[PDB]
Amino acid sequence: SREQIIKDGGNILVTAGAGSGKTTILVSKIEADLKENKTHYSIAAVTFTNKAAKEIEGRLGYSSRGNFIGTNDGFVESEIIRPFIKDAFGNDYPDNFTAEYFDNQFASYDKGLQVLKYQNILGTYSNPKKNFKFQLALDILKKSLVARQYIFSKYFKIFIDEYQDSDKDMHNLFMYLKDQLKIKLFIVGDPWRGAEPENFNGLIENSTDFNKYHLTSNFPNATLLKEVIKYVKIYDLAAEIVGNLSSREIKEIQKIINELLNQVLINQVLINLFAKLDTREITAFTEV
Amino acid sequence: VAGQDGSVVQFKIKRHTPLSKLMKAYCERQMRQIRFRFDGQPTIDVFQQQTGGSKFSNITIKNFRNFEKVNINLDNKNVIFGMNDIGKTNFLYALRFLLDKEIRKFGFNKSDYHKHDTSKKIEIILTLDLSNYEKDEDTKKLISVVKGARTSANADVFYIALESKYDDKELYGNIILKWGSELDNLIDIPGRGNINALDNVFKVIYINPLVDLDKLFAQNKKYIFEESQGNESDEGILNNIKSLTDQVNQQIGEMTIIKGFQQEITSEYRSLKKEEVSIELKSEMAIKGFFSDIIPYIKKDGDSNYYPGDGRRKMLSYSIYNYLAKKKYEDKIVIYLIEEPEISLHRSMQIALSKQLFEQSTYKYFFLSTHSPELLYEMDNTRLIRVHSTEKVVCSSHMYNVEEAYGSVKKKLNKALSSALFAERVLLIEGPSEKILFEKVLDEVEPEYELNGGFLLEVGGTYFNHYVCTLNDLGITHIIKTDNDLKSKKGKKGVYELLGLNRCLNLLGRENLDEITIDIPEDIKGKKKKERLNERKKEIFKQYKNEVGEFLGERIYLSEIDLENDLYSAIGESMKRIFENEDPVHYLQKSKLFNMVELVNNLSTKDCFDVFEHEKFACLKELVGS
Amino acid sequence: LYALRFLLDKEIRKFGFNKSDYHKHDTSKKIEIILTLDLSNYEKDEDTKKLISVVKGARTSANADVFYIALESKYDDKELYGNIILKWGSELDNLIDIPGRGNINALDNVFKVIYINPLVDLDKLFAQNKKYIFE
């Protein structure tokens with residue numbers, strides 16, 4: 001049910017099924033906590049999909065509390081990386097870089113870190129399993145005292161969804177925000193490129209402090225072809241894509257998409273589209 | 001160099017010399033944790049890092065109206081007083097311009113610049129302390145808004161600066177707010193439209209003595225009743241009231257005289273203009289609901305009547321402020337600017353307000369501008385800022401605290417000291433007998449000494465340390481007239497401590513002298529015992545003549561024996577004549593209060609001038625200021 | 001006339017919007033005041049050059065003819081205050097905030113609103129301008 005999860009204020013594990021209760025529980029719990037807490041503290045809501053971010057924000061509506069609703073990658077950049085990069089790593093490092101993950105991949109941390117200084121742009125990792133951005137954000141928090149002070153003073157609870165898709169690096173940072181920074185966590189995991197199912201499933205069995213709650217159901221790549229199909233019938237589809245997508249990459253993606261609008265040309269554009277980021281899927285695309 | 005805890009250290013200054021050696025010497029006597037600041041820029045104040053202290057460290061005002069360049073230390077509770085009324089008012093305005101959005105939005109006129117010289121720029125810098133980050137919730141409120149403007153190196157300090165350069169082309173002075181941990185480079189405070197990030201954290205409540213109560217209840221009644229929850233019973237009552245008010249309007253329309261008028265006035269309106277309208281007489285409250293006109297009523301217990309007493313309404317206006325302070329703003333730092341609360345306030349209510357400001361925790365941060373000593377009767381753990389009478393606007397600041405030793409006499413001590421703060425020269429006497437004599441002598445010699453700034457503060461049974469330290473820090477001249485006393489320790493015979501000498505030595509910072517023993521025969525009693533003690537007092541006074549010379553430099557006048565003996569030297573024949581006694585000094589000491597009054601009654605103008613011009617009573621000349 | 005003053009006059013705008021300034025006192029609805037300008041006669045009109053110089057990069061070559069100055073305000077139920085945020089740009093869909101420092105913004109440099117009221121004391125009027133008239 002929902003009543004007992006509202007009353008609890010500690011760390012909560014939500015294991016809703018089929019994705020029906022994800023957004024409904026999040027919005028309800030956020031509203032209850034915001035109205036109950038009269039202090040200066042605010043909440044941060046992080047969603048894998050940028051579309052979920054705006055749809056969540058719409059239901060809370062306008063507010064001057066200073067809450068943060070956005071993507072997981074947008075949270076670390078806006079709250080941790082951009083303001084406190086110079087303090088943690090010296091004034092040489094920049095803070096006007098606009099992260100993109102389709103160019104300038106890094107082999108390793110001891111290679112990704114120093115090249116970041118010169119390029120003035122944030123590059124992703126060639127290996128999905130590890131996320132360079134989040135370990136950099138974790139490194140900044142450990143190194144900068146003001147960054148640690150700001151995070152504790154700003155947020156008292158963090159709302160996270162789709163924790164089953166969370167990367168290992170992302171889980172490491174969120175655990176850091178919990179244990180030594182004493183921040184309440186509200187994660188949601190349904191039973192992303194480098195998704196690590198181990199961390200979420202292992203969290204339920206291992207974490208005794210966390211409270212496990214199950215929400216009733218009623219109360220893979222094909223989904224990334226529906227919106228382009230109806231678009232054929234450009235910013236909306238980017239909102240469905242996980243992460244903050246740079247407008248420079250939009251201009252490159254849009255020429256691929258409009259190329260599709262015979263069967264043969266349909267196949268090769270999906271080949272490079274999958275390369276940039278199924279045998280039955282292309283046949284389904286041919287049918288539609 | 002002045003310490004944070006009031007400690008003062010003297011060091012030799014050399015020309016063309018770095019301050020690093022002085023900093024190293026001070027650290028060795030007591031480096032990264034401590035910070036050195038001179039006149040608000042990094043006597044030299046010190047910053048002892050993680051200590052229990054106020055968020056507000058100091059404020060610097062430059063080229064703003066009177067203030068050419070003024071640096072004032074601050075605390076959570078600050079009291080500003082002095083003869084310079086414009087200086088006190090402008091100081092409060094400088095705080096409003098920095099922190100109050102409503103005052104700041106108007107910009108700076110040409111008059112707001114010092115000497116109307118628009119070439120010079122206005123600077124108002126407030127320094128804050130963030131060392132107690134985890135202990136203080138208000139520090140977390142500021143840090144959350146500030147975000148990346150801080151630096152981990154300077155995580156303890158923070159600056160909020162206001163700059164303004166006049167635009168001669170536009171005849172306008174633009175206020176630009178900056179903040180940051182480093183004073184050399186401060187970034188602009190981010191903001192959208194009319195509000196900026198600073199307005200989210202700081203709330204300035206300006207309490208003026210002339211505040212309408214119903215006006216005060218008008219704005220806040222909205223919050224007070226929407227913040228609280230509403231159960232089922234309240235909702236039923238709320239709907240029931242709406243029905244009752246609707247019936248009131250319906251019954252009003254059913255009256256013949258009202259129905260007659262609104263029918264007639266409708267026809268009059270129709271004749272005026274052919275419009276299909278009607279006029280109805282309806283009660284304003286019944287249209288807007290009961291909430292529109294609800295107001296508090298003072299109800300005397302046992303009395304059915306409701307009363308809209310002026311003094312009762314004045315005091316209760318503070319109760320609303322107290323009530324709101326508990327729960328209205330839990331998300332921002334609230335600063336109260338209380339200006340002249342004593343205006344049209346009874347002195348008993350002034351003491352009541354004093355207890356609220358200092359004893360209670362309702363007003364965590366405030367700046368109080370006052371002219372009445374009664375508002376300072378309960379003062380404690382507050383910062384006292386005194387504006388000097390000079391037009392140059394000099395401000396002296398002292399952090400007022402009452403120690404645990406003085407806790408039992410705190411009420412009596414504060415009442416006496418509060419009046420002395422509003423004075424230029426304060427003479428510290430012991431009891432009423434000294435006050436009776438000095439008041440008579442000053443009456444015949446300098447009758448308007450109180451007008452010029454003189455004040456006779458009497459202190460008894462306590463060391464002068466508390467009074468002198470406060471008066472000296474505030475820039476008030478203090479004169480001490482005490483007498484050489486010998487006090488016998490309890491349970492020990494024939495041993496006395498130089499209580500009179502020790503008090504003066506303690507003022508100089510020296511340690512107390514050891515107790516001395518005096519051998520007297522058991523038969524020696526009464527007058528014979530007293531004169532033996534006087535002989536020892538005279539010997540001790542001669543022995544420590546070097547220390548007595550030091551006291552004279554510090555405006556400390558120690559009597560050789562006591563005031564009566566000094567008085568006898570000044571007027572011997574006159575005192576002997578009116579006392580009609582062989583030994584007037586012994587008789588005067590028998591009943592000090594009554595005999596001094598009798599002596600004062602029979603004193604002539606010539607005798608009063610003889611006392612005034614005598615060398616022993618040089619304190620009177622110092623108090624007068626000649 | 002007040003809607004024009006709120007958009008262009010700094011003195012009126014600095015006070016923000018009360019609850020009464022919203023339609024039907026409905027705080028939920030947001031206030032929008034949009035002024036559309038024409039910059040086609042760029043070389044003929046000197047006043048067009050005055051606006052273009054201040055605007056700088058808020059324009060686009062595709063929409064070099066049309067410009068928008070928008071006033072947007074959403075009431076804050078917590079603070080009981082309606083903040084006025086000015087935006088401008090050549091494209092109506094996306095307008096950037098008008099840059100400014102402190103109390104003044106870039107728009108106050110280009111636009112001057114002189115409000116002539118029916119009753120005005122002559123010497124009161126001459127007092128302000130006698131400074132400029134002779135210096």
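Numbers here mean position along the shown chain, with the first residue as 1.
Backbone N, Cα and C atoms are what each Cβ position is placed from, and that goes for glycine too.
Under the heading ATP binding site, Swiss-Prot lists B:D85, B:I86, B:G87, B:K88, B:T89, citing a curator's inference as support. B:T89 (ATP binding site) is surrounded by 17 other CB atoms, counting those within 10 A of its CB over all protein chains shown.
Within the same chain, the residues at least 6 positions away from B:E515 (divalent metal cation 1 binding site) whose Cβ sits under 8 Å from its Cβ are B:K489, B:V495, B:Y496, B:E497, B:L498, listed in sequence order. Per Swiss-Prot, divalent metal cation 1 binding site is recorded for B:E430, B:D514, B:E515, and the stated evidence type is similarity to another entry.
Look at Swiss-Prot and you will find B:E434, B:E564 tagged as divalent metal cation 2 binding site, backed by similarity to another entry. The Cβ of B:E434 (divalent metal cation 2 binding site) lies under 8 Å from the Cβ of B:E458, B:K481, B:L563, each of these being in the same chain and 6 or more residues away along the sequence.
The 10 Å shell around the Cβ of B:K88 (mutagenesis position) contains 24 further Cβ atoms across the protein chains shown. Here the residue is the original one, while Swiss-Prot reports the published mutagenesis B:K88 to A (Swiss-Prot position 35) with the comment Retains endonuclease activity.
While the structure shown retains the original residue, Swiss-Prot records the mutagenesis experiment B:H371 to A (Swiss-Prot position 320) with this note: Retains endonuclease activity, ATP only partially inhibits endonuclease activity. Around B:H371 (mutagenesis position), taking its Cβ as the centre, 15 other Cβ atoms fall within 10 Å, counting all chains.
Taking a C-beta cut-off of under 8 Å and a sequence gap of six or more, B:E430 (mutagenesis position) has these contacts in its own chain: B:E458, B:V459, B:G460, B:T482, B:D483, B:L563. The DSSP secondary structure for B:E430 (mutagenesis position) is coil. Listed in Swiss-Prot is the mutagenesis experiment B:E430 to A (Swiss-Prot position 379), annotated as follows: Loss of endonuclease activity.
Quoting Swiss-Prot on the mutagenesis of B:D562 to A (Swiss-Prot position 511): Loss of endonuclease activity. Take the CB of B:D562 (mutagenesis position) and look out to 10 A: across all protein chains shown you find 20 other CB atoms.
For B:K592 (mutagenesis position), applying a Cβ distance below 8 Å and a minimum sequence separation of six or more within one chain yields B:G431, B:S433. In three-state terms derived from DSSP, B:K592 (mutagenesis position) belongs to a helical segment. For the mutagenesis result B:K592 to A (Swiss-Prot position 541), the note given in Swiss-Prot is Loss of endonuclease activity.
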Ask   = Does DSSP give B:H371 (mutagenesis position) helix, strand or coil?
value = coil
Ask   = Going along the chain, which residues six or more apart from B:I86 (ATP binding site) have their CB under 8 A from its CB?
value = B:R65, B:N66
Message = Using a 10 Å radius around each Cβ and all protein chains in view, which of these binding-site residues has the most neighbours: B:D85, B:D514, B:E564?
response = B:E564
Task = Quick one: of the recorded positions B:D85, B:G87, B:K88, B:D562, which has its CA closest to the CA of B:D514 (divalent metal cation 1 binding site)?
result = B:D562
Task = Sorry to bug you, but what's the C-alpha spacing from B:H371 (mutagenesis position) to B:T89 (ATP binding site), rounded to the closest Å?
result = 12
Key: Rounded Cα-Cα span from B:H371 (mutagenesis position) to B:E564 (divalent metal cation 2 binding site), Å   = 37
Inquiry  = Is it possible to get the count of other C-beta atoms within 10 angstroms of the C-beta of B:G87 (ATP binding site)?
reply    = 23
